[PDB]
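Working notes, beginning with the structure itself.
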Amino acid sequence: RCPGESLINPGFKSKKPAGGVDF
Amino acid sequence: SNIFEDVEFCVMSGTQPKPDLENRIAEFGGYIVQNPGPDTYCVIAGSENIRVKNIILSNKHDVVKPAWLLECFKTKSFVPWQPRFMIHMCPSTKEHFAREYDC
Amino acid sequence: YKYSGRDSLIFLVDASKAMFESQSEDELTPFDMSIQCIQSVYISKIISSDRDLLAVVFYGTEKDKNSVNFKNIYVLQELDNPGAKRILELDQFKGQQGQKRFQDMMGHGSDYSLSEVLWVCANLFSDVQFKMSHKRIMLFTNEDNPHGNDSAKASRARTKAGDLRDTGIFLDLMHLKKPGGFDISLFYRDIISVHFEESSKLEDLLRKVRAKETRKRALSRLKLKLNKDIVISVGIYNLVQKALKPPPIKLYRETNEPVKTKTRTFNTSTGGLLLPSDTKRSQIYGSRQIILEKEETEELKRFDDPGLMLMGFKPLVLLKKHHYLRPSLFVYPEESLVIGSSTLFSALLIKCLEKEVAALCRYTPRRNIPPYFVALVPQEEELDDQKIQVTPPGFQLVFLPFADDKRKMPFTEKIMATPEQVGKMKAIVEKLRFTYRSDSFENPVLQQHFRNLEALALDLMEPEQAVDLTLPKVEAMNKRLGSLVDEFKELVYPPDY
DNA sequence: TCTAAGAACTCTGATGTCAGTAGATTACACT
DNA sequence: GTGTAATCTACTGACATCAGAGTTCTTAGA
């Protein structure tokens, strides 16, 4: 179902935006 | 025409009809090449592309206004080239170019 | 869905002047918005899934291209695997000059009909031969009443889109900031599966996100021989596996054509194109030469057949986390063989977690591979994030070194720090506390590589040069930490460096 | 006064793997 | 014999992987 599944690339889990160190 | 035979050209761009540029050249028999080797006379381009920038960066070759291969069509313009290698084995090309280039 | 089915996706834009040339601002443009979307999901799909299919279609244009049901529709692109020349076809229509480039060709604002537009796209998906796992249409129109002024026009669309949904093609939507309002509850309420500015979904199509995405597939299947007789089939799956820049394809300079590397072996003395049977394999030891055949350099290194033999059980504390061999792989049951063996595996999983225990196994992934030794650590799922399964339940294969692997490391002895020297450190460490998450970083090389590759592919102006996230942001490390490097420089060592 | 033996990393090429497709082989069968 | 099943065994795309080969650096170094 919708909540975790990416619209660019369906069935696969949504790629979160990279992050990195920040305090 | 029988003049542009023995003279080899690169029509690296157009846009004037690019595919017709080499066709006009073909009834003048100018020797069409898709990608300029160290053999070629000069390179012809209706506008810049990144490959033309590569040939600004590599001082390689003679780059020519669009019209020179629509005005070659009233002249006979035919003018050269390069590739790359620098070499110091027991260095060899520079001493060959002491026979083969002005210093 | 099943493994092989491609994702397949068709993009279907409203060419109508009232949206196409329209703005309330000057700063965007709905057609320039949709075309940007189509170029940007399409450049995502090129890096990430070259196997999955795209098409793009303009409806309501004035000059037509269709198989049938022709009126006022132009399929710019039929369904195909994605690549550069398709992205160059969309690029031509972008921008202030672009909204005139399109007008010299297909023509703008004419009457249109969704029940014909949905017909056209249907024929498109039909015409292709491949197996499709997800069949999806994307609506780029703002026209919230889609000119259903004739309700007996509109009931055709709604029935036809019933027929789309009935045939298991899906359809999906984005609203595009129509001046003053848009409301799905007027119409589109029954076409999709309270009031909006512009879709919160649409920004996700501008993530430009890059990786390979490779679907769930086994590495191999094996039999967990508990002894001489009892067996269960288990899968072996690759939860963590380092990606590589894709293998480069050698080309002929003068035409860009691919070329065959075509290697042979040739006798140094003579014309013999030596066959694989002509030559053996060998070693040198003790000033003598040892000779073996191309069968037996791989008869040596055999011990066992493909399986997993049980070796007995351990405490999880004695499996010391300092010695680690190669990336851990998952184990999960497979009823494809040994039917009902899932009943045994599940009890084995459940009860190991009570015992605080690992199983030890010997592991061969293939015929003609030596056994390694592997601890099967048991696993338990954190569904607490609204059933986003961060962790699947099963076993981890964690590999164990042998004597040869644990390399000798030089002599050293010291127990040097005082409680003040730890005490100052216990401050700096607690000032530098963040939260790592597994996905919080990206490969600087492999991300840069794709941006270089795009510049070359499209003939862009520039490599995008997007700066990496692995460098420490040293001014923040100066400020958050503060001046406390001086506590080492004063309290811990002399001023000579 | 320095010249190879020993590391180290990346990259390339083959072998084996899995899933899915479809052909040809062979079975089964006629009163 | 003649004809229609059912079903084994292939080939391919794709993915991991050992090995093998190309490449820069330390010690021992005339």
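Going by Swiss-Prot, the residues shown for chain C are 30-222, 231-534, listed in order.
Note that Cβ sites are derived from N, Cα and C of the backbone, with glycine treated the same way.
According to Swiss-Prot, the protein has these features:
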type	residues	note
MUTAGEN	C:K31 to A	Diminishes the ability to form a Schiff base. Abolishes adduct formation; when associated with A-160 and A-164
ACT_SITE	C:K31	active site, schiff-base intermediate with DNA
MUTAGEN	C:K160 to A	Abolishes adduct formation; when associated with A-31 and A-160
MUTAGEN	C:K164 to A	Abolishes adduct formation; when associated with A-31 and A-164
DOMAIN	C:261-468	domain 'Ku'
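Positions of Swiss-Prot features highlighted on the structure.
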| residue | record | CB count, 10 Å |
| --- | --- | --- |
| C:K31 | mutagenesis position | 7 |
| C:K160 | mutagenesis position | 12 |
| C:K164 | mutagenesis position | 21 |
> Using Cα coordinates, what distance in whole Å links C:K160 (mutagenesis position) and C:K31 (mutagenesis position)?
Replying inline: 10
> Rounded to an integer, what is the Cα-Cα distance in Å between C:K164 (mutagenesis position) and C:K31 (mutagenesis position)?
Replying inline: 14
